[PDB]
Amino acid sequence: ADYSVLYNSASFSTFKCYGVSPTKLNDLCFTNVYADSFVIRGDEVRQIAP
Amino acid sequence: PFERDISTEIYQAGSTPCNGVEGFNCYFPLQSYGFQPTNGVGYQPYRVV
């Protein structure tokens, strides 16, 4: 899997991510990676916070 | 070693630079000790020489 495309051309502002950074992931070796998508309230798209 | 520094500037937590906003993830380097009566014996001040 080539994960360089995530940061090859991106403009993600306000990138406040906690934990392991998805970029520079080839160094770490794992087995399964999952992507989750969901539908929530329309007015709470910017209202979701940790 | 054996050097005393008094520099106090905005600390860089990570990306999205503060730019002098002093907001989230942007705190002063100097912090005061927590000295409250509701603390254990290990939190009391000690005369360390």
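We number chain A the way Swiss-Prot does; in order, the residues shown are 363-412.
Cβ atoms are placed via backbone N, Cα and C, with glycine included.
Sequence-distant contacts of A:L368 (variant position), defined by Cβ-Cβ distance under 8 angstroms and a gap of at least six in the same chain, are A:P384, A:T385. Taken residue by residue with DSSP, A:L368 (variant position) is part of a helix. Among the natural variants that Swiss-Prot reports, A:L368 to I is described with the note: In strain: Omicron/XBB.1.5, Omicron/EG.5.1.
Per Swiss-Prot, natural variant A:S371 to F is noted as: In strain: Omicron/BA.2, Omicron/BA.2.12.1, Omicron/BA.2.75, Omicron/BA.4, Omicron/BA.5, Omicron/BQ.1.1, Omicron/XBB.1.5, Omicron/EG.5.1. The Cβ of A:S371 (variant position) has 6 neighbouring Cβ atoms from other residues within 10 Å, across all protein chains displayed.
In Swiss-Prot, a published natural variant is listed as A:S373 to P, annotated In strain: Omicron/BA.1, Omicron/BA.2, Omicron/BA.2.12.1, Omicron/BA.2.75, Omicron/BA.4, Omicron/BA.5, Omicron/BQ.1.1, Omicron/XBB.1.5, Omicron/EG.5.1. Note on A:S373 (variant position): other Cβ atoms within 10 Å of its Cβ, all shown chains, come to 4.
In the three-state DSSP scheme, A:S375 (variant position) falls into the coil class. Variant annotation in Swiss-Prot: A:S375 to F, described as In strain: Omicron/BA.1, Omicron/BA.2, Omicron/BA.2.12.1, Omicron/BA.2.75, Omicron/BA.4, Omicron/BA.5, Omicron/BQ.1.1, Omicron/XBB.1.5, Omicron/EG.5.1; the structure shown retains the original residue.
Around the Cβ of A:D405 (variant position), the same chain contributes no residue under 8 angstroms that is 6 or more positions distant in sequence. In the three-state DSSP scheme, A:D405 (variant position) falls into the helix class. Among the sequence features in Swiss-Prot, the natural variant A:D405 to N is noted as follows: In strain: Omicron/BA.2, Omicron/BA.2.12.1, Omicron/BA.2.75, Omicron/BA.4, Omicron/BA.5, Omicron/BQ.1.1, Omicron/XBB.1.5, Omicron/EG.5.1; complete loss of interaction with host integrins.
Other C-beta atoms found within 10 angstroms of the C-beta of A:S375 (variant position) number 7, with every protein chain shown included.
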